[PDB]
Structures are given as structure tokens and as C-alpha cells.
Amino acid sequence: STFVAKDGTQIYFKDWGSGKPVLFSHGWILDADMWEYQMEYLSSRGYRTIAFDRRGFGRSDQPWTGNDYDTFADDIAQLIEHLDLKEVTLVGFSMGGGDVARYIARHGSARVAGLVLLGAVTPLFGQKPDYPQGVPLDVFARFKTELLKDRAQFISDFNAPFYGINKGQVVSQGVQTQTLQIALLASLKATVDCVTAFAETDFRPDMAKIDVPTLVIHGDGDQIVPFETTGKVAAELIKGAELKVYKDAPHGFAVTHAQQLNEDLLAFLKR
Amino acid sequence: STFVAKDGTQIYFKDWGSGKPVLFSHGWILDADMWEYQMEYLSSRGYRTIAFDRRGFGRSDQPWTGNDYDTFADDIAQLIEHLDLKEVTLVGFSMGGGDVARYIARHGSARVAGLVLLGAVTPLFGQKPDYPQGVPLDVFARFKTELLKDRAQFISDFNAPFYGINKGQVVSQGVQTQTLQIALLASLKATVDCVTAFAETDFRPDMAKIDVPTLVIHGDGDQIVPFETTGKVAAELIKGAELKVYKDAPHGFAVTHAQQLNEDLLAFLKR
Amino acid sequence: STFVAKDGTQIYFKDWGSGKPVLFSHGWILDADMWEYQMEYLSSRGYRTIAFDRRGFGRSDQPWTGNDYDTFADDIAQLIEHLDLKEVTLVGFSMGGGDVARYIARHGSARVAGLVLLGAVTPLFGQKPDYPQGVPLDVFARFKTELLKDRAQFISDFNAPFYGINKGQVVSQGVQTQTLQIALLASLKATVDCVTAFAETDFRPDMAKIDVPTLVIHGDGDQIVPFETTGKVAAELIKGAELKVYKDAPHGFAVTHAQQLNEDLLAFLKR
Ligand SMILES: [Cl-]
Ligand SMILES: [Cl-]
Ligand SMILES: [Cl-]
Ligand SMILES: [Cl-]
Ligand code: NA
Ligand code: NA
Ligand code: NA
């Protein structure tokens, strides 16, 4: 399915099952297919599951402009309104934690029953003057430099720390191939602009707007989005938030810890 | 090209050349590109060739519902209607043998000149009470179990027994890579639902409704769809059906025996 | 973005940034993504960049008919008129040199500010009776023969002389994988018809019609489109054309010599 965003960008989405809606927002250099197992799992157990390809990724159009969290958050508002969704549970992975958060911050929680943050960049990823513990901006400047020379090899090399293969996680060549294949569908522009977006956007104001039950899940072996300065802090900043830490789990834990995640999501939805 | 099915599912198809129409229905984790060499072969020789991506596969939309043979068969009826095809030769490979059989059973053969069943699951694939010789439903349960853990590696491992590379067939890395790339386009949901469909759907009633010239071709080294309990029996159950057995040919014989197949299809059309 | 050609073929394109327009025409078995670094480079520097997938390639539809240079030139004409582009700089790589030349020959240059021919098949590629220095036509017949047996492995094997990997150039596995992935999106029919087109089409008449500033760039280690009988001659035949020869550069020099190309495009635009 597709809908057309305010600026005319066509966004691809899947809308599966029937029942209370669960809307998934993918990570960086991925697309809606990253969620296929969670979607099948929940939609087979009486839920409606929705997942979109962020502008510039997967099967969506690739605009030059609007590759920023305010627009990502309004793309989500437009999807929710296109489907007239109610009592939605929002699930964001990695950079996708940011746009579900920003959606709540910009539009309020009237349509939202709950929030899940998975290996998420929230509440802030990069360094700020009052957050020297964040990731130094040099690190992200280097992602960009490498992407603007050879994004295909950057993606391939990124699989190892993403999935924690270099620290004894076991992920098949098939998954690594599918990950590269989907990432190559994305716009070069959107891939680079997203670095800018997740490196510098401060979601701490958003945390205080979150007035719905929230579950934060993060792997403490995450080599991409450090648990100590993201998930751990998000869980303290969001009122009433629950935190689950997957022991030694990598960033790419929706694959390495799929069954555990499916079960925790179902548990949260049934709370 | 695309048309929209009754439930709103957008279906991708190609329509090449001019003349009497030949309509192709692809096998399981594949899409319309599996037929590209037969399409080029016949369309350069005075035929019009049409092939679609089944719902949930390739470039088609991925509905949660309708992943069953009555719907697949009605999808084909809608394609035929959309293009207003007359005197069509239907060609089904593997699970696609089932939806062209079911189309004729559901809609009659007034628009149909002929039928070709290639490595096809017809007349019945899995066991029934009067069909213990079928494939045991636990084999299909295991496909599903592995798909629901890691479909990408499942597809990659499927190449060897699909093409018979484990039994001395020679297929390039390029073809193996293309097979995996197309398979990853598909929906996880449709991939698993098709197992249920081809495992349990009985096309024996359908065979009695086939009243057009029919050619059945099967490899007797087919490791995926056993010749003895499928193609051999379909050729006996369809009145006037002709049978060709490709000696030691694997399941993926549209690749390994491409030239022979082209020539057999051309000879059938020129009967 | 998409537009629909006169004959109903949907053609995919990207339209990035704002300012004076620069429209890119890709080579053979590639798509608009081959331009992504040049597009980002220029659109970040005050230009509008447009690139389309040639009919039968990448994300465009796959028509059986119209796979010839006159039609390719008319697709470009419709895109330009569709967007109402003025003072456009046309940039063609390899076989895409021919369709931007043919656009000017067929439609004149009222909308055109400048022309860039990169590793281009212009002014003619294959042998003719007055051009025995051209590539013998049996070389192309053999391309076609191999394509009609196994295009996936042909593409895979083509990467080495395309990028000059067999001759001192260094290109990552990621880039080779992305090249193959994009190439497999294309139509078998379009891939083969394009060989006929670039093998046999004479653009020498077109050269005398080019009445705008023109830059020819070619690698002199080009194993696919030999500099001496193409780019070298094109720069002599077009009045006032500038020639830059990249030393030891292969055919795939938008990859191996990306920065140099970016800077030369920018210099040409600002001349
Ligand atoms: Cl660094
Ligand atoms: Cl744990
Ligand atoms: Cl012949
Ligand atoms: Cl040089
Ligand atoms: Na990510
Ligand atoms: Na199959
Ligand atoms: Na080329």
C-alpha cells in the first residue's frame, strides 16, 4: 500500500491483520521488512500490524528535502490519519524510536495506547554541551564521509557490529545478504541525512510529553546505539516506563533475540 | 504493468508481444522473472506472453488475507478479464500449476485454448486419507518452522535441491543470486501461507474439469515435487493429456533444460 | 517519481534539489542509482539533478516494444517537457550518451544549455563499411547469445572489465554486489535490445546537430567502449567540444574516478 505525504512523497506501507493496531518504525538503512517476523507473530495472534518504509528507504519515494525528524513524525501522523488509527501501540527501533517519540511530542497521544522503544536513539544519541557522554560528532562525520565514498561497502561492513557477529552472535549469510539488499534500495541522500538527524536531534523534551505506558528494550552489548546513554536514560526520563535489558544482546536483536522480543511485545500488549 | 484485484491488492504483470496469448503462473518463492527466457523465446516467434507476480511475491502488494488457491485463481480470472484475453494457453510451474488448474475449475475454459503443467503440484501434493503416498504434512510443517526463524537462509539452502546442484546439475552463482534476490522481495506471510495452500489443497476434482489440450512436463529427478505422485498422475487424470518426462531433470528445469522447454512449448502451441 | 510515456510505459526518475537542471542518462544494465554520488554532489552545491531509469531498466516498466534510440530520445523529450526544464545540461554515460545526443538531433537544443558525454558510445560503436575500426558486430552477437542463456552470470562476469578490476583498478565487493542487484531488476528483453541499439546506431549525423557547449570525458583504459573510436572522434566531430581523457581510467569511471568527475562536472557547469 502507499499514501502520499504533504510534500507529495509516496510512502510504502503494509497493513496486516485485524484488531488493535500496532505501528512499527524501522531503524537506519533498513525498511519495513525488518519487522516481518514481529508482524506475522502478532497478526496471527489477533492484532493489526502496520509498518512503513521511511521516506528515502525501501519501496518509498526518495525526496531531496524533508529528511528530518519533524517531517518523519508528520509522515507518521499522516499514515495514522490515512488509516484513521485508534489506540495504536507505537514501536520504534533504533533511529525509528525517534520519529514515534517526535510524533507524540508534535501531535499528542490521543490516538496512542502505548509506546515501545527498541535499541532506540532516544533520548539523545550524539554529544551536546550538557551531554558529553553522548557519541562524539566526529563518529557521525565519519559515517557520512564513508557513505559518500562507498555506501554499499559501508553497509556490508556495518553488518558485523550491527548484529554483534564480531562478538560471537550467530547470524546467517542469508540475513546478511537480505540486510544489504534492502539497504541498497535506499537513497544515498536519505541515508546521509538520517545520520545528521539521529546524530543531533534532542528528544529529551519529547520524553516529558510521553504520557502512555512505555516499554524500553535494549541490548547491553549494543555496539551501535550505546545502552548506557540511550535506552537506560529514556527509561528513567519517561514517567512509568518499564525497562528490559537483553543480556549481551547486539543492536540487531530483533533478529538475534526474535522469539524473546515477540513474546515481550505480546506481553506488553496484553498488560 | 499493474491491475487492482477485488480486495485492493495491486498485482504486477508483464505483457509482451502480439498474437495468441500464453499466460504464465510462477512457482513458490519466485516471481514473473522466472519465465523471462520462455517469454522472450515465444514473443520473438509470434506469440503474446503474459506473466504476473502472484500476490505477496515480487513486485505485487503483500496482503495478509487471500493467500489461498480460490483467490489465486480469481486473481488470474481478473488478469484475463483486465486484458480481455481469448484462446489463452495457461502455463503453471510448481505451485503455479495449481492456480491455473483452479482457474479452469472455478471459471470454465471458454477463454482457454490449452494447459501446460510444469513440475506441478497437481493433482495433490501432501497426504490425504486416500493419498498416503503424498508428502507427509510434517515435511511442510518443518518448512514453515524454518521460514518463521530465518526465511533468507531457508531460500539460500533451497537453491541446491531446487536446481539439483547436489546431484550434478550445473547452475551459475549468478542464477542462484538472482533466485535469492527475487525470493527476498516476497512477503514472509505469503511465503508461509503458500506452504499451507500447496500442502493441503486437492486438485483432483479440478483435473476432471480440464477439457482442453494439456501437456504435462516433469523432471523425474525432481527433489521438491515428486514426479511419481504429481505430474505422473495429473497426466492420467486429465483426459487426452500428453506427458513428457525430462530424464534426471530437477525441479528448476526451466533453468537447467531451458532450450528443451522452449522448444516443447513452441511445438505444443503449433499443434 | 514516475511519468507515463506515450505508449503507456511508466518511467521512474528522481528529481533532487533546485537551481539550473542537470539530467543524467545511465549506461547499459545500470539504472539511475549509478548517478547518486554526482547527484548529491551537485544538488548540495546549488543545482537541480534529475536521473531516470531507462524503459526496461531498474524501477521502470518493461515494454516489449520501443527499445531503440529514437524512442529513448523521445522518453527524454517527454521528461524534459513534463518538468518544463530550461537550460538543462544533459549528461550521458556509455549507451546513455546516444540517447541525449539523439534527443538533441530529434528535438533541437532550445531547452539545452550544455552536453557531457562520459565513456560514451558516440558517435558510433560497432563496425560499418566506412568504419572498420568500430567493434566487429559478432562481438555483440556473442553478448546476445550469452545474455539469452544466462544474463545473471553475464552481468556478474561483466563487472571485471567494466570496472577494470582485471587491469589494476580497485572496486569493493559492495559495489560489485550493488551493480549486479540493479542489473537484475532490468528486463531480459530490454537488456538484449539495447545491444542491438548501441551496436548498430550511427550517431555521426547527430554530432553535426550538437550546437551547445560540450565536454567529452573518457578513460583511456576503457575495455567496453574504446576511447580511440568513440570519445576521441566525438570530441572532433562536435564543434567547439572540450575533451578530457582520464589516464588509465576504466569504463566504470563514475565509480573509480568519482571525485575527479564530480569536480569536472561542477567546473563545466560554472564555465
Ligand atoms: Cl572517528
Ligand atoms: Cl536476557
Ligand atoms: Cl529457432
Ligand atoms: Cl587523468
Ligand atoms: Na539501525
Ligand atoms: Na517452486
Ligand atoms: Na555501460
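Shown for chain B, in order and in Swiss-Prot numbering: 2-272.
Backbone N, Cα and C define each Cβ position, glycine as well.
The acetate binding site feature in Swiss-Prot is assigned to B:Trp29, B:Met96; the stated evidence is experimental evidence. The annotation that Swiss-Prot gives for the mutagenesis experiment B:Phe58 to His reads: 50-fold increase in catalytic efficiency with acetic acid as substrate; when associated with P-30. While the structure shown retains the original residue, Swiss-Prot records the mutagenesis experiment B:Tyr70 to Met with this note: Does not affect esterase and perhydrolase activities. The feature active site is assigned by Swiss-Prot to B:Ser95, B:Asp223, B:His252. Recorded in Swiss-Prot as a mutagenesis result, B:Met96 to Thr carries the remark: 4-fold decrease in esterase activity. Loss of perhydrolase activity. The annotation that Swiss-Prot gives for the mutagenesis experiment B:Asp100 to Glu reads: Small decrease in esterase and perhydrolase activities. For the mutagenesis of B:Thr123 to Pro, Swiss-Prot gives this note: Does not affect esterase and perhydrolase activities. The structure shown keeps the original residue. Quoting Swiss-Prot on the mutagenesis of B:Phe228 to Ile: 3-fold increase in esterase activity. No change in perhydrolase activity.
Positions of Swiss-Prot features highlighted on the structure.
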{"residue": "B:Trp29", "record": "acetate binding site", "Cβ contacts under 8 Å, 6 or more apart": "B:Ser95, B:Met96, B:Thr192, B:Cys195, B:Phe199"}
{"residue": "B:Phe58", "record": "mutagenesis position", "Cβ contacts under 8 Å, 6 or more apart": "B:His27, B:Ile30, B:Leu31, B:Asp32, B:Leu186, B:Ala187, B:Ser188, B:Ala191"}
{"residue": "B:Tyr70", "record": "mutagenesis position", "Cβ contacts under 8 Å, 6 or more apart": "B:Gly99, B:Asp100, B:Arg103, B:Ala198, B:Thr202"}
{"residue": "B:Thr123", "record": "mutagenesis position", "Cβ contacts under 8 Å, 6 or more apart": "B:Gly93, B:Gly98, B:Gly99, B:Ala102, B:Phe204, B:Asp207, B:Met208, B:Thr231, B:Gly232, B:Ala235"}
{"residue": "B:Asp223", "record": "active site", "Cβ contacts under 8 Å, 6 or more apart": "B:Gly120, B:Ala250, B:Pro251, B:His252, B:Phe254"}
{"residue": "B:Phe228", "record": "mutagenesis position", "Cβ contacts under 8 Å, 6 or more apart": "B:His219, B:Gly220, B:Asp221, B:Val246"}
Counting across all protein chains present, how many other Cβ atoms fall within 10 Å of the Cβ of B:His252 (active site)?
27
Need the DSSP three-state call for B:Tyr70 (mutagenesis position) to compare against my parser.
helix
What subset of the recorded positions B:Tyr70, B:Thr123, B:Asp223, B:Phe228, B:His252 has a Cβ positioned less than 8 Å from a Cβ of chain A?
none
